[PDB]
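Trainee: Have a look at this one.
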Amino acid sequence: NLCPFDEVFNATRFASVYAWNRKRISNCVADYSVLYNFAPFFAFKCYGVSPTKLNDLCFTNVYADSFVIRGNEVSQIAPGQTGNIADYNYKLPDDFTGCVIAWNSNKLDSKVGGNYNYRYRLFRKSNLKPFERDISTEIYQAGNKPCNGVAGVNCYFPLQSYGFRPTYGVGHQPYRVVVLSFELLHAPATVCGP
Amino acid sequence: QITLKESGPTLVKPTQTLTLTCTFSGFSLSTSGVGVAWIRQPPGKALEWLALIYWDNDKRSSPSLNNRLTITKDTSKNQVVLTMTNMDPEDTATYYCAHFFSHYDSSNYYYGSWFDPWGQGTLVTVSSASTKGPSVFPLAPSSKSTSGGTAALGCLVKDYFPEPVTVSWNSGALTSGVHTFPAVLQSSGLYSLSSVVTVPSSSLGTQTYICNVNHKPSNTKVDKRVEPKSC
Amino acid sequence: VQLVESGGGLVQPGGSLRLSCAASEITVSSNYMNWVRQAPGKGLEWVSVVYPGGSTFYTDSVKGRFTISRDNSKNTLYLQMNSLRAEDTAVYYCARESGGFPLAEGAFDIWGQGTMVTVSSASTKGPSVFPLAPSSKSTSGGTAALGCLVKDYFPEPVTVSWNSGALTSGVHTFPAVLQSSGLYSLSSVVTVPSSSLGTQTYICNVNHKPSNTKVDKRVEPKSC
Amino acid sequence: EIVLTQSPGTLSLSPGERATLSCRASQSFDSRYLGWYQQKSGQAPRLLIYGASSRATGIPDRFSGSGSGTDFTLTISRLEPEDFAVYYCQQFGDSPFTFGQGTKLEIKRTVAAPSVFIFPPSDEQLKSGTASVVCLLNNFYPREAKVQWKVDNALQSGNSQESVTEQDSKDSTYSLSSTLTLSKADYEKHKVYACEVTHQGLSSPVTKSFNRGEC
Amino acid sequence: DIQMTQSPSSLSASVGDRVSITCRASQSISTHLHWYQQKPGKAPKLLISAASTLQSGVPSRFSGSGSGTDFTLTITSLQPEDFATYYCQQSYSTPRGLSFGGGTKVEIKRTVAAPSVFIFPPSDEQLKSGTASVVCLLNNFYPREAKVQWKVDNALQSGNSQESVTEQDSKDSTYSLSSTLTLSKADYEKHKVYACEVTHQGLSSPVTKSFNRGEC
Ligand SMILES: *[C@@H]1O[C@H](CO)[C@@H](O)[C@H](O)[C@H]1NC(C)=O
């Protein structure tokens, strides 16, 4: 009864960072060996657990967040980070446990004319709470006059699309990011290693 | 090695809609980076990209023609269907379906992309006039004695629709110098061409001249006699 | 959209100052707000940014000693500069980032007029006024020039007039240059015909407002 | 929209020598967005070079590409008799993806004069209510030629059609047929029907005519 | 650390002709480049967004093109009020890396002209306190390029000259220039003759203007 990490790390279509995808992993044996067995993963990185100790402990209520961001925005997926996606798209808590798997996906998430399926939030009056999602596509009012739902000046659409193209440099090429969260809790531990 | 073949209605009436089906073998619309493109070439003009559908059902169309162009895919039957509405007489062309692919190498570097194998191509026309058998008028060598044994004689196949007409001179026993000029769209949206053969004036009355002209859409099989006409 | 500046002046090195940007028709807290400085004679340089959510970023030169803030109550943006050094003498602009009708993301579409900040120990004082007479020649093509040299003053600007504004044609004031001693000087020259050298007495008036110097000096050729 | 202009419009080079083709883009895009395709006489175009410098699979080393900014070139070092076709540069920079106008590579030869012959309509075509007379110019090089029709030595314009054939497979010359279509009110209202031909292989234009009544 | 350069540093253009200015990045920046226009004594104004998008309210004569590492701003009919300084700014590197370009200056082009070259001595009044200023004045010269050198009894005076240049006038569109040497009393009192040599495109040969300390 292996955990469905293959679907998470092998899905054809990831989610946009403003509407990042959430999956609950529980009641299954998880072999994190396959995760590291992926050669191309450019960021197998984390803070509060040793990478070799993943298979040596049993957790409960594992969470997987999948999305796609720029190359230079990967550094914002970390505790205590400020930026665009960290403040308005995906806020990791300061006391985060679990960790982040980022790999280049220019071969898949990029089109010659530009891939406009991936999007991020640019405007928000206040920062996101940790692990909070916002999908409200309401005309952002950056000014006094209420335009009442029509775009224009001082009224902008809060979501902007990445123009992923295959000739972009490393830093603006698409990157697939999966954040695993190991939330220990007072319950029978479910997700154990081999 | 991969192949692509187009099929559909090669005789499309004006201000109506056509549907073209490209069946491809050697690949499937499931590999990442693989797409099917539709391109068209007007007769005597350069190519023009029409549409492009990807493996993940992402479709791109020319902005000047995206308002009347729909592209769909069937991975199970390995087919791509292009539907184009609101036809005009200038939309007559030859349509190709082509395989579109890119080349990354172990680091996603994108060493370019291309339109690799193109289909054989379907010549689609947009016109109102229906089929019509060609009218054959023999074209007579002029009144010359020898002129160094240089002459030409032919037959003119005019007022026929649609393309094409196949002309054979003496059933393959006269192919030396047979010029079959490309047919010209007449002013009434109709077709007319000349088929001539270069022959010596020293064999005028002893060598037989025939032109078997054939047109399947009108089922015209005419074996026209060409003979010298004097004054 | 209006962004009205305030708070400029002159300070000793190692001092401090506060710049204010009062916006209208837009909300300072709801927009990306930047401070961008431009040195006199050089190009634009981005200094600081504050996000709609309150996140702040600074360029490397002003890390630590510069801070940016906002006041929601009266919709203002504030820049507190501390430990000011001589490299901070510039014009500072309050700009709104990622706006405009086509939504120019990453671009500044609305700008303030900017305040002037000077950082020098020049010890504000008054300009000396020196006359300059042309060569002692009769006509030489009917071209002579007389000038007023304005020397050793801080800070800018200064007003130079000829005959208290009675002469305005052919007058060329040159931009003041920063002396190695921390003072400023310029020359204001004017070309007149030699035949008018005698019949037209000339006087150069220099009004340096911050030092309150009102100096009028006669301008006549010399005897060699 | 990105517009790609090829140069030269036409190009003729006998086998053995160097072929150079240029493609200039209106805008500036990455050099990896431009490819070169070759289309032969009545054939589907086939990929020749992708990425402006990466030769396609199976293409011989005689084809090379060099690109920079808004200037791209295709070089053919050894060009064989089977290497004469139309060459298109196309881009994948911005939608819509656009091709070039093309460049026809031509088989060079010595200059030859076109035989000019005239054929009248048949009696059936004197019966159909519309009579066409065809003027043929054969065995000439280069492709450039001009023909003018004259009804009773009066210039004709807008009442004739043209059709030039492709290069022959053995003699590399060209052939052309131009038809003049009239009615009976025009065919029996005059006497003289003439073609005057101006060709590079002819020092002077040649006027050649026939009369319906005499024959 | 995205170095951003502009070509040319300054160009002179007429009214109504097409002008193109280029911006080059040290590395490809996709289309994250914006074109601003700034008139003297004023704040910059955003002209072109995303290197290709005209802003609302900007006249259609301004156009932008390019991508990657090369970008161009093109003006079709350069109106008399289009003479300003144009900056290209990138928004690609990082929230702490919005570097600006050097800037391109556009000014009116006219015919060449020769300046009046005058020499102004250190007057006795300013000399009485040991602070002597000597002036070489160039009047009404076009174009802006000029060379000025200081001469004392065939000796070369370098390293202490100050240059003050006026921007193009709205009447004649020429330039004015002043070169000033400041010296203490005996750094002038001992020497004998002081000259200024000038070189301009509108002048066939350099001109020397010399005056004697002793005579006046
Ligand atoms: C991911 O999916 C592809 C295609 O379905 C498959 O070839 C590959 O083996 C999968 N990855 C792993 C780790 O099994």
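Indices start at 1 and increase along the chain as displayed.
Using the three backbone atoms N, Cα and C, a Cβ is placed for every residue, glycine included.
In Swiss-Prot, a mutagenesis experiment is listed as A:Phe157 to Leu (Swiss-Prot position 490), annotated with the note Increased resistance to neutralizing antibodies and human covalescent sera neutralization. One mutagenesis experiment catalogued in Swiss-Prot, A:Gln160 to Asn (Swiss-Prot position 493), is accompanied by this note: Reduced host ACE2-binding affinity in vitro. Record note (Swiss-Prot) on the mutagenesis of A:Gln160 to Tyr (Swiss-Prot position 493): Reduced host ACE2-binding affinity in vitro. Here the residue is the original one, while Swiss-Prot reports the published mutagenesis A:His186 to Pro (Swiss-Prot position 519) with the comment Increased resistance to human covalescent sera neutralization. Quoted from Swiss-Prot for the published natural variant A:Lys111 to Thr (Swiss-Prot position 444): In strain: Omicron/BQ.1.1. Under natural variants, Swiss-Prot gives A:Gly163 to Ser (Swiss-Prot position 496) with this note: In strain: Omicron/BA.1.
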Trainee: Relative to the Cα of A:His186 (mutagenesis position), which of the recorded positions A:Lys111, A:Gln160, A:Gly163 has the closest Cα?
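Mentor: Looking at Cα distances from A:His186 (mutagenesis position), the smallest one goes to A:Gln160.
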Trainee: Which of A:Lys111, A:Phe157, A:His186 (recorded positions) reach within a Cβ distance of under 8 Å of chain B?
Mentor: A:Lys111
Trainee: Quick check for the class: what is the C-alpha distance, in angstrom and rounded, between A:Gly163 (variant position) and A:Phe157 (mutagenesis position)?
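Mentor: With the alpha carbons as reference points, the distance is 16 Å.
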Trainee: Filter the recorded positions A:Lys111, A:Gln160, A:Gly163, A:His186 down to the ones with a Cβ under 8 Å from chain C's Cβ atoms, keeping sequence order.
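Mentor: Near chain C: A:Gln160.
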Trainee: Using a 10 angstroms cut-off on Cβ to Cβ distances, just flag whichever of A:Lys111, A:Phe157, A:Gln160, A:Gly163, A:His186 is the loneliest among these recorded positions.
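Mentor: Among the recorded positions A:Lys111, A:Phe157, A:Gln160, A:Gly163, A:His186, the sparsest Cβ neighbourhood within 10 Å belongs to A:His186.
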Trainee: So, in DSSP terms, is A:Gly163 (variant position) helix, strand, or coil?
Mentor: coil
Trainee: Tell me the Cα distance separating A:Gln160 (mutagenesis position) from A:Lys111 (variant position), rounded to the nearest angstrom.
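Mentor: So the alpha carbons of A:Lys111 (variant position) and A:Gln160 (mutagenesis position) sit roughly 17 Å from each other.
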Trainee: Mind sorting out which of the recorded positions A:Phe157, A:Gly163, A:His186 are close to chain E, meaning Cβ under 8 Å from one of its Cβ atoms?
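Mentor: Cβ contacts with E, in sequence order: A:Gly163.
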